[PDB]
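Novice: I'd like to ask you about the structure that follows.
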Amino acid sequence: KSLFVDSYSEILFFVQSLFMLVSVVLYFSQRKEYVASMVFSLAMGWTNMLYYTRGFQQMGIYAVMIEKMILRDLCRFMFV
Amino acid sequence: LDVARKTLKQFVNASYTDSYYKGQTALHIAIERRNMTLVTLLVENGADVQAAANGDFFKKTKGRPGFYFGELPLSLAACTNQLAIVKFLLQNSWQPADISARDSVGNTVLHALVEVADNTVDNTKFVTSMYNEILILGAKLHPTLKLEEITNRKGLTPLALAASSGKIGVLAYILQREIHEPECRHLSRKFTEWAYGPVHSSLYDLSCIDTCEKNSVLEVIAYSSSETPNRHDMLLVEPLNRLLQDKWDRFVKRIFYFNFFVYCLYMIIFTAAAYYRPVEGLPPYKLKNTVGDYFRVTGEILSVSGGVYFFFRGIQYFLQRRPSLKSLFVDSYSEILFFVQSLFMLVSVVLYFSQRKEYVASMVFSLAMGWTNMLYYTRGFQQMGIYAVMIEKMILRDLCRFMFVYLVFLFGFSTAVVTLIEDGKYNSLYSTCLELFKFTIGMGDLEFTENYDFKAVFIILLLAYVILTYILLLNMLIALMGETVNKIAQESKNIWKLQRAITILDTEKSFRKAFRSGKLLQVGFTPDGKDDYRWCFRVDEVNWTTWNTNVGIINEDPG
Amino acid sequence: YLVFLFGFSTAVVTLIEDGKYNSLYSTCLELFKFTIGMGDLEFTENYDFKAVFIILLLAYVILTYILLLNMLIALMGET
Amino acid sequence: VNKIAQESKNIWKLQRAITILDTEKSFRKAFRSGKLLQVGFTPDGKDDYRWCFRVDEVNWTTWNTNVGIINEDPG
Amino acid sequence: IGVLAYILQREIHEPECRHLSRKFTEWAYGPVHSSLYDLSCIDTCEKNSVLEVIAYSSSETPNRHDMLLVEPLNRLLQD
Ligand code: NA
């Protein structure tokens, strides 16, 4: 329960690594879908830079607010 | 008692030799513990009241621990809120304390009192009460001594020190000081010229406020560094705001309007000259024999002249104010912007005579900055000035944070998309970054290319980018701007007032007309019979509640 | 906003060498289109120094569309 | 945004605390403060040493400061 | 959180029991006094330190985001 309600950053970094490893597996299996897996890994890797805003007070609080907006407002809006 | 032996001195006056506590004596310890009887006992046996505690622990800040009080027992008693000990040390029959004594850094007891102030209610109450008591006692003991114009090693009076350090409570107390007792009313700075019914006219001493030849309070506050704790709030202290408004309305507003008009003319001429630039070959361009050609060359000469003028104004500012390389890029935004515009103009001139067509690029950058620099003149109007201050604050906080996060997201999704793309017109990072940025301005395509395998991946990437940036981050930016606007009204008004104060001081130094108020006789005379004339600012007040108005009016026959 | 629009329009039209957008009115209209969600960002190529053109357009966009309009919404909320 | 300022600051502080603990476990340098004698001694005569964090305070209101100070000669 | 705040700042001002306190005064001069905060079982315990317990607590813990504000812990983390 704290897995998917806490530990967001651990999950995000792990999922990025999973996309990378799936890309490796597809690449040596002669499949061109390795590119799709790799670009998903790349996009997640760039968005995971937001983890390091912690370490600076203003940017860190901004990132926390981004998380809260996603989890409350964007989610309700997206359902409707 | 049982150790003081007349076999007395050099033992009742022994002091620490340690570098940390160097100078501390038994009198210092007795005062610190608040023992009146012990202090009298030490004073009786010949303890020196001018002993200086020069140790590092008693230094201002060097070394994290320590308490600074002026190093002297009188200053120690003053800065610890011990009135009885101060009075005893000043008026003892054995060795009176020298009220005018200066510590190692030149600070007197008033300077030390200003130094221990920290802008808190109880601290302010105690510090100002002790300041008033010390002033009264000094006047009684030395009617001719001029306590508040003694400077420290840095050339600061207690008032100048307070203003330059942000001790706003002390500054407010000093500027409105009203001492309502005979034989010491000359120490006051606020006077009542007359009172009739509910309305009474007040006189505010202006000495060392707007002209001092060393450092006036206005100059000290206006040109203080950004680190000064209360720099934007100190101009709100009662007399200063009215004095600045008086200067504005009397002579500075017209000069500011003339400057704004001249800048508008300069920008119009620059725009016209740039608009009609020849497009024939390389510069320099031969002068045709036509009226339009002569007017264009005139416009170009005027534009270069304005660029030279602003370049030299920037150099002059850098030399006269000597920014500390931190207030350079944290303060002085407008000076930097005007200087950079002038630099673009001069680079354009250099390129133009070097036969390079990049002079046009430099010139258009100069032109765009010149037009956006018009926002400087919104100061001079309250509503537009506060609006410009809010624009600055939004840029510096909300837009900056948003842009960092947004550029990270844009670059990441652009690299993913361009990697997915196989070939074609969009297989470059620049083109795909531009396509994704178009989504931010309501122009995103969502089908700008088909040069890929796995259309599902392409659309998933684009939709994720859209949801994260357009739907989430931009709307969040609006909400955060709303929060900021809600929180910065008073700060923005105070910043605008400080900006106008800077303009007023700059005009007064680059415009004997700019002279505060009238020279008036306000306390009658000093302790000596001589009548004292002081430059005073008159402020009218009305009070329907405290009808008594028991005051030492200067002039009867009000008005 | 009108100060910013006029300034960036004069800069852009000065940078433009010739063609359909070498008039102040046309370029002012092109830049105003950004305010209503219709800005092109490639409405002309009649220049040297494409980098200067895009830098001017991006600066104008950031200052007006991203900053000033959203600030207007926030100030309206306060009012 | 209006309602979550304090919550967001506290969450950020907890996040940085997690980072600090993780670094201390994956980096004997990371040791809090000085070992000081602080109450003199236990009920038994033995002197007790405790690792203590020093915090400087200033109070202009309660001048009394009647305390059982450990060290004279402050500083 | 209330019990935690009380415990971490415990000052017992009586003889023969002052050893129970966790907050001490090392020295006081004029208006400034230096305080000593006991750190035993705070940042290293080998069983469960207060910092480890708070930082790695579950999301259901009532005051998990507020407990780091208790006086000594914030300064210790910043240090
Ligand atoms: Na649109």
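Shown for chain A, in order and in Swiss-Prot numbering: 504-583.
If you check the header, you will see the structure was determined by electron microscopy, 2.2 Å.
Any Cβ shown, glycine's included, is placed from N, Cα and C.
In case it helps, Swiss-Prot gives these features for our protein:
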type    : residues                       : note
BINDING : A:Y511, A:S512, A:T550, A:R557 : resiniferatoxin binding site
MUTAGEN : A:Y511 to A                    : Loss of sensitivity to capsaicin
MUTAGEN : A:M547 to L                    : Reduces binding to resiniferatoxin
MUTAGEN : A:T550 to I                    : Reduces sensitivity to capsaicin 10-fold; no effect on sensitivity to resiniferatoxin. Reduces binding to resiniferatoxin
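Walk me through the surroundings of each of these features.
Specialist: Within the same chain, residues at least 6 positions away in sequence whose Cβ sits under 8 Å from that of A:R557 (resiniferatoxin binding site) are A:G563, A:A566.
Other C-beta atoms found within 10 angstroms of the C-beta of A:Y511 (mutagenesis position) number 14, with every protein chain shown included.
Secondary structure at A:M547 (mutagenesis position), as computed by DSSP, is helix.
The local packing around A:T550 (mutagenesis position), expressed as other Cβ atoms within 10 Å of its Cβ over all shown chains, amounts to 20.
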Novice: Between the Cα atoms of A:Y511 (mutagenesis position) and A:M547 (mutagenesis position), find the distance and write it as a whole number of Å.
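Specialist: Cα to Cα, A:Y511 (mutagenesis position) and A:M547 (mutagenesis position) are separated by 13 Å.
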Novice: Between the two most separated Cα atoms in A:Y511, A:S512, A:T550, A:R557, the residues recorded as binding resiniferatoxin, what distance in Å do you get?
Specialist: 14
Novice: Rounded to an integer, what is the Cα-Cα distance in Å between A:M547 (mutagenesis position) and A:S512 (resiniferatoxin binding site)?
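Specialist: A:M547 (mutagenesis position) and A:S512 (resiniferatoxin binding site) have their Cα atoms 11 Å apart.
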Novice: So, in DSSP terms, is A:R557 (resiniferatoxin binding site) helix, strand, or coil?
Specialist: coil
Novice: List those recorded positions among A:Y511, A:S512, A:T550, A:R557 whose Cβ lies under 8 Å from any Cβ of chain B, in sequence order, or write 'none' if there are none.
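Specialist: Of A:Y511, A:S512, A:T550, A:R557, the entries that lie near chain B are A:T550.
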Novice: Taking the Cα atoms as reference points, how far is A:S512 (resiniferatoxin binding site) from A:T550 (mutagenesis position) in Å?
Specialist: 11
Novice: Just name the most isolated of the recorded positions A:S512, A:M547, going by other Cβ atoms within 10 Å of its Cβ.
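Specialist: With the recorded positions A:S512, A:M547, fewest surrounding Cβ atoms within 10 Å: A:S512.
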Novice: Sub-8 Å Cβ contact with chain D: please pick out which of the mutagenesis positions A:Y511, A:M547, A:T550 have it.
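Specialist: The answer is none, since no candidate qualifies.
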